[PDB]
Amino acid sequence: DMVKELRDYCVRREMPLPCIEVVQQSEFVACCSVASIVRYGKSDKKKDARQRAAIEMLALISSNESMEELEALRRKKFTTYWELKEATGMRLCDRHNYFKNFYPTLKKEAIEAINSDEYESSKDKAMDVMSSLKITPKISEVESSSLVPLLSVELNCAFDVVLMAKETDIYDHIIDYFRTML
Amino acid sequence: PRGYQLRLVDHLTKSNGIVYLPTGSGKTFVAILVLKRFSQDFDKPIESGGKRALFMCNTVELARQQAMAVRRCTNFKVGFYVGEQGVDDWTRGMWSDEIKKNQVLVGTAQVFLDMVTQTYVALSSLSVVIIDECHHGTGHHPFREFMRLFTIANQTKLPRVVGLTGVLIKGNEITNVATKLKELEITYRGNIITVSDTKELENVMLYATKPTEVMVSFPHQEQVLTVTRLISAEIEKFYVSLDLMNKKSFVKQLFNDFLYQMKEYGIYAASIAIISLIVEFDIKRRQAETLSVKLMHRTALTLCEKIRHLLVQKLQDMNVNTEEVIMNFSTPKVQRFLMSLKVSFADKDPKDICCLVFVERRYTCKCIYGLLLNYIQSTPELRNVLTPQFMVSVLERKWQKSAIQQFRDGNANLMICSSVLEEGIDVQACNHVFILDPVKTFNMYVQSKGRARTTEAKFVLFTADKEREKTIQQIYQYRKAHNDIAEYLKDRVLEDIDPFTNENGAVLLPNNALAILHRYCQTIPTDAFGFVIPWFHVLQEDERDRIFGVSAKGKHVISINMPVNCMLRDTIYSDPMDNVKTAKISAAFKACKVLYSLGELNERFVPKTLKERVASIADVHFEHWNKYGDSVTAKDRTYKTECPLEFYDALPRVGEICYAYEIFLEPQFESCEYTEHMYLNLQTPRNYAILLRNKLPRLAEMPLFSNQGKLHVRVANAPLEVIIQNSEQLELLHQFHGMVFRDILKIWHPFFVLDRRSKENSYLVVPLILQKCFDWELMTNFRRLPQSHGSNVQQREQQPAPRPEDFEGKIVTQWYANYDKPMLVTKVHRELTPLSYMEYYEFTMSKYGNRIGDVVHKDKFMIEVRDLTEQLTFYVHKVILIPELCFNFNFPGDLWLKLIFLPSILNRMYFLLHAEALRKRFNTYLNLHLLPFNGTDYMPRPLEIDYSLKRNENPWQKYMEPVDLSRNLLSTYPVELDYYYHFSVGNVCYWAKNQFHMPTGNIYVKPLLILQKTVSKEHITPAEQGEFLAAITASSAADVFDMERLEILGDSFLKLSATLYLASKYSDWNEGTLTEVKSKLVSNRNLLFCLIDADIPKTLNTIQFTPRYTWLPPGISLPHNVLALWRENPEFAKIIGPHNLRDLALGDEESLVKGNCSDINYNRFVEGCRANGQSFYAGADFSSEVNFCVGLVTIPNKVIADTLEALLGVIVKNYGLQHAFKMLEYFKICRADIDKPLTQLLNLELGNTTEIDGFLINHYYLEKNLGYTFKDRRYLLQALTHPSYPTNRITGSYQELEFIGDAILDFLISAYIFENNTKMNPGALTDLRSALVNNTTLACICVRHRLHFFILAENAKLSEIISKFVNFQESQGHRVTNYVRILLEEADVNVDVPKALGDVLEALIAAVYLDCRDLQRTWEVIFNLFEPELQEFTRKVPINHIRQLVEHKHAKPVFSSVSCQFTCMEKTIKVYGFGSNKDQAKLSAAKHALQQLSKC
């Protein structure tokens, strides 16, 4: 069931909806243009050709669910064409709203924590902000001129957010990025 | 008028030069032509008169561009000495060796400053120094230091300096233009030379009308916004962190550019710049290997996204593509521009308005395109009137090419263009030229103001209030500069005789003499690229003195050099005259006078048309056309038929000798159950014989066929000689003949009567029994086969008991429920009896309820019968029963079987006897009638069957191209950004080697036998009888052979011989006159008339063999009275038809003893003929049906010409070319001169060393690649000289040799294909031949063998069209791909395949032959050149394009009778097909459609 699988990788990977159209009479050529990328699969039957083209489109789009479970918790993504049926993807311009496009509840905790100044606000203010947003920090050192060693913090999201700063202020920049984006 | 390029090249050849060409990118063609006009000494060594050239450039990268360009466009060896190659520290030894190998030394000015300054290469050694970007050479510069080297060296031995520049003065130095330009002239030792401002080249510096002008103001932002500072600070924090690293500079540059775009073009436009930066950084992050480098590109992206989030949030305060969001958040500059665009472009005529906006950088263009599209779309006032586009990695180039064309075509109205530092904007004249970013260079000002070309057009320039005064000052300085450069350049720009009356009294005037010369130049054969015109040249003082005395000392003389295609080749020197005008007028008069005298102009002084030239030679060569009533100077036919000479008057008499040639049928199959009845019976010694008064030659052994198997027929060479001793024995013979065709095999029609007059086909067939003798008892008893009467039961009682011997081999028919079906008694089943049950008395009785009575005999033998076939045509590949009931003709089984095969042996023999007659005649004429294998000792070989006969540029396509991420920034889905990466990396889809190097790899001699038979008479083989029979057998006859394969060799040879004959006889003609007279000397009509005059069309095998409805049997004819009437009255003949003839119903005496029809029957017949016309089916052409009766055939005008060609083919194959040439004067195609024999056409004359060698610079490499070394290199020179070559006055064009060459190639290729491809049908051989001698298959080989580097031409078009083709082919692999075949050619009226490339290959083939004069050595070259393409095309033959269109599975050809309709991805698309002739037009339309189908 290639049509179903392609429709899925499209809806799941946050790619746009695939549109399959066969036009030649004779024995059938399917032109599918998921996202201005058009590949042609031609076979004997109307229904049969579509399947071949869908593999062709799938192969190119795939080439480019353990992680997804977490992200599903943080967003209202449908996660299946049918789930979309259950009831126009992200463009390169609108990816800037990742953290910002999140569940009112987790952020509302983070917004309160980052604004609130009631504790040992060192890495306990930053950790709180991210912990509410279900975020794990992959902290790592710089590779040269390590005076007040810089840390490269990578968060576990599709956006691939990596923040670099001085040891003392790495903990302040995390707080700042989060503030601006939410 | 000659193009600026050619005139510039002439001026540069005459004197030093600085070519200032602002636009058109034609600097390269001029650089290449000058380099070629000074290349007569690039071969000689420096030790004795050698000379080399230099191409000094400012930059190494520019030098690479110019070295590659020289190698591609020239046959000159090119060295590339650039300082980075450790070219420094070179000993005199090395600079000596490198000037020995290379000729055009291309490099950087520093390398050659050192070379010339040190005594390494003297300026005397140089013929031409070309300096690129000559503006740079001012004050202290390697260019200026080089020219001072010139000012110290010995004079009278200094090179020709040709500087090239597009920007006359360096940027912003505008103070004293005049002084700077004078200094530049003094430096390069020669005046600047530029073209005027006309249609062909738009000059920027010399345009007069100036556009209306506007300067617009905008104030400083009242408050800097907060997000501008914050975004600025965050990029500072990033700069500190990334500074601590390990590439880094590029990441920094992009962020600094963004900052520029943000401050100068506004907050909103930054929202479109950050999307651009994200794309770039992502592409790069993927293009990495070290994880740490990738880390820099990842952290940058995270900042970019924070930026888009921030910059967007500010706008969000008010999709944010609304007019009121672009307006409120934009630097006052952009607010002014957006309003100014809106108010001005309120004419609202999309087609009328055209606006060019110039911006500072590349990224700016990207961002402003974005801002403009989103403002326009959201603004009701501008939307639908304004469409934007931006003009500024291999894929990147193609996208811009589409954008520039979109603006030029007129789809897009606005073009945002980046800075043009040293180049001219290449767009049409705009209307409102806006400059958003301030002008920084004079070149920017002149190039920009240049685009506004009408007074109506406006030039608007945006400057801030504070800088307004300073800009008003610089614009006045840039306007004064323009007006000064303009005057200096204005000076330096590229700008009564009595009549003669002919004998007739027409008057040539010296005014029209140029017009008449131009018409004569339009007549001579020219390429699609354009006509060639005469070349005028004023003579300098030294020449005037040498040619003429004090007569032209103070006077001017101009010479006119006619094109080589014109007959006149000698230069005509004009009258010594007072003015330049009386020089040109006189030169023209003198040329027209000489052309008239050479018979190239009518008595009315107007060049002769092709028709008039043909009319003069029409009587000389086409005289025979007159009798038939059709003349050369502006279907089918009915011919009689003649039996062979041996069959005419062959009726045996009753007092003379009679020859019986017994016919021996020999089965060639295996005995089985199926064929046992066939083998034994056919081999029985009871054969029939052909009895005739005349003797017969030795006839070949023909293959007949049958259901069982093939069998061989052999008429015996020796005749048993017998004399008839009676007149009743003759009647026995005649009656037995009548009864075979009347009864044994029914071929009888009511009209048929025995033909007792000898007349035609009068031979007899007689039974023969064991030596041998005529069977006289069989003849008596079977005068008429008895009727199957059958009988009654009581009658059946008295019948004697059947005896075994009685029915051993005889023939029987079943009386129960059947009519006249004869069957052969294979064996008597004596052992079994009627009572026995079958694996039976009842079986038969039940089967015929009343038809059979009770059997009289309970016990008897039962006969086994195998029925006999009903078909009388044989050329193309256990019913045990009761005896009492079957009727027993006593006829032998032995003969009945053989006589079924008789009608098809008799027909084949008629035609084989015609074949022997032709053999003898031709052999006698060629005087080979005495050779021992052609004499009385000739023993012919069997007919053999032809088993072959059926009877027996980028790799990616359109849809795979990624979207431009740049032109669609705000709506590119993240998926594409990944596709772009892989596709670009290709995951989804030199100075030591000479240009003329043939790559050693596989793309994709054994002597011709005809050329061995031509040289040695030992190899000659006998012209066989089967070959002449195949050569007269048309394909419609449905036989085992045909004239089609021999016709290919015959047509090839007839075209070669006509070419050689016309080229030798008339050697002062053009290809145009020679190719027309040839195409009319080998035309179907000429050949048809020739064959009709030779009487060959009557003796032809063209009509199928339906032995019953379309055949009169030998010795059996129509009633003599009726046959006389048909011939006597042409009027009745028309009405005499099938229905009338069948009603005659002759019987007994009328159809046997008495020949003539009875008077009553005659009356019945004539009344019948009148009735049809007066009643119904009147005026019907019953000619097909009743032609067979009177002996007439209808043959098309095609088969007759094909037969002539096939006879020529037989002669060529068996006797070589010289004996075949004699045949062409036999048919009176080629009239033969007394002075020059026809046979010696091959060796007939088909037609200073140092001068010839000058044109052929690296001919060693041409000869090495061609495989033939030229002794007389005058043939090489003429093979290479395009008609557009002014310097080659020694020889003529390539056009004379191509004529001779296309014939030598066609003939040799065809002989090879015939001899080696004998398993391919004649249709496939015609296709393989037409696809091996195409003009696109020859152009591919010419490029493959690198022979196009030596073509001598100076045409702009031809050179571009040759380069596009060679670059196409270099990628294709140098193979004849489908795409090359679909490319448009010159013949199909935009040309992709230049014709010149292919004619030059044919001419080189001709030149090879004229030097060697050996068709064997001409073949060794042709084979080596065509060996790769012969192998591939034989494996898969290239189909006619018609076939590709018709056989397009998805597409449906719809030709109009030639517009063609087709289906591409099922979209209705029709492309018009054009062509002068419908047959050629059909192909042409297909090709166009096929390209269109690929276009999809």
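If you go along the chain as it appears here, the first residue is 1 and each next one adds 1.
This entry, so its header tells us, was determined using electron microscopy, 3.3 Å.
Using the three backbone atoms N, Cα and C, a Cβ is placed for every residue, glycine included.
Annotated features, as they stand in Swiss-Prot:
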- B:8-186: domain 'Helicase ATP-binding' (DOMAIN)
- B:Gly166 to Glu (Swiss-Prot position 173): Decreased production of siRNAs from dsRNA precursors (MUTAGEN)
- B:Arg298 to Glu (Swiss-Prot position 324): Decreased binding to r2d2 (MUTAGEN)
- B:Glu305 to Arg (Swiss-Prot position 331): Decreased binding to r2d2 (MUTAGEN)
- B:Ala457 to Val (Swiss-Prot position 500): Increased viral replication of the Sindbis virus (SINV) (MUTAGEN)
- B:513-615: domain 'Dicer dsRNA-binding fold' (DOMAIN)
- B:1011-1216: domain 'RNase III 1' (DOMAIN)
- B:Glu1044 to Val (Swiss-Prot position 1210): No effect on RNAi silencing activity (MUTAGEN)
- B:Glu1071 to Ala (Swiss-Prot position 1237): No effect on RNAi silencing activity (MUTAGEN)
- B:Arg1164 to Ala (Swiss-Prot position 1330): Loss of dimerization, likely affecting formation of the initial binding complex with loqs and dsRNA (MUTAGEN)
- B:1473-1495: domain 'DRBM' (DOMAIN)
Residue counts (helix, strand, coil, in that order) that DSSP gives for the domain 'DRBM' (B:1473-1495): 18 helix, 0 strand, 5 coil
Flanking Cα pair B:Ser1457 / B:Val1458, between which 9 residues have no modelled coordinates, distance in Å: 6
Gap-flanking C-alpha distance, B:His877-B:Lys878 [13 residues absent from model], angstrom: 25
The one of B:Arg298, B:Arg1164 whose CB sees the fewest other CB atoms within 10 Å, among these mutagenesis positions: B:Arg1164
Alpha-carbon distance [B:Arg298 (mutagenesis position); B:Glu1044 (mutagenesis position)] in Å: 74
Where the model skips 41 residues between B:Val1389 and B:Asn1390, distance between their Cα atoms in Å: 8
Unmodelled segment of 7 residues: Cα separation of flanking B:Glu839 and B:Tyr840 in Å: 9
Sites among the mutagenesis positions B:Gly166, B:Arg298, B:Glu305, B:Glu1071 close to chain A [C-beta, under 8 Å]: B:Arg298, B:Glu305
Neighbourhood of B:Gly166 (mutagenesis position), C-beta criterion under 8 angstroms, separation at least six: B:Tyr20, B:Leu21, B:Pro22, B:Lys27, B:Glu133, B:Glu422, B:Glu423, B:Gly424
DSSP state at B:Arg1164 (mutagenesis position), helix/strand/coil: helix
Cβ atoms near B:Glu1044 (mutagenesis position) (within 10 Å, other residues, all chains): 21
Proximal but sequence-remote residues of the same chain as B:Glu1071 (mutagenesis position) (Cβ under 8 Å, at least 6 apart): B:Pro525, B:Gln1295, B:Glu1296, B:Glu1298, B:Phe1299
Where the model skips 8 residues between B:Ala634 and B:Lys635, distance between their Cα atoms in Å: 17
Secondary-structure category, per DSSP, in which B:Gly166 (mutagenesis position) falls: coil
Å between Cα atoms of B:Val1005 and B:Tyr1004 (gap: 25 unmodelled residues): 21
B:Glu1071 (mutagenesis position): secondary structure state under DSSP, collapsed to three categories: helix
DSSP-derived class (H/G/I helix, E/B strand, else coil) of B:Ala457 (mutagenesis position): coil
CB contacts for B:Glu305 (mutagenesis position) [other CB atoms within 10 A, all chains]: 20
Distance, B:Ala457 (mutagenesis position) to B:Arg298 (mutagenesis position) (CA atoms, angstrom): 49
Spatial reach required of the 4 unmodelled residues, as Cα distance in Å from B:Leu770 to B:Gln771: 6
Rounded Cα separation (Å) that holds between B:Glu305 (mutagenesis position) and B:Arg1164 (mutagenesis position): 110
Local Cβ density at B:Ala457 (mutagenesis position) - other Cβ atoms counted within 10 Å: 18
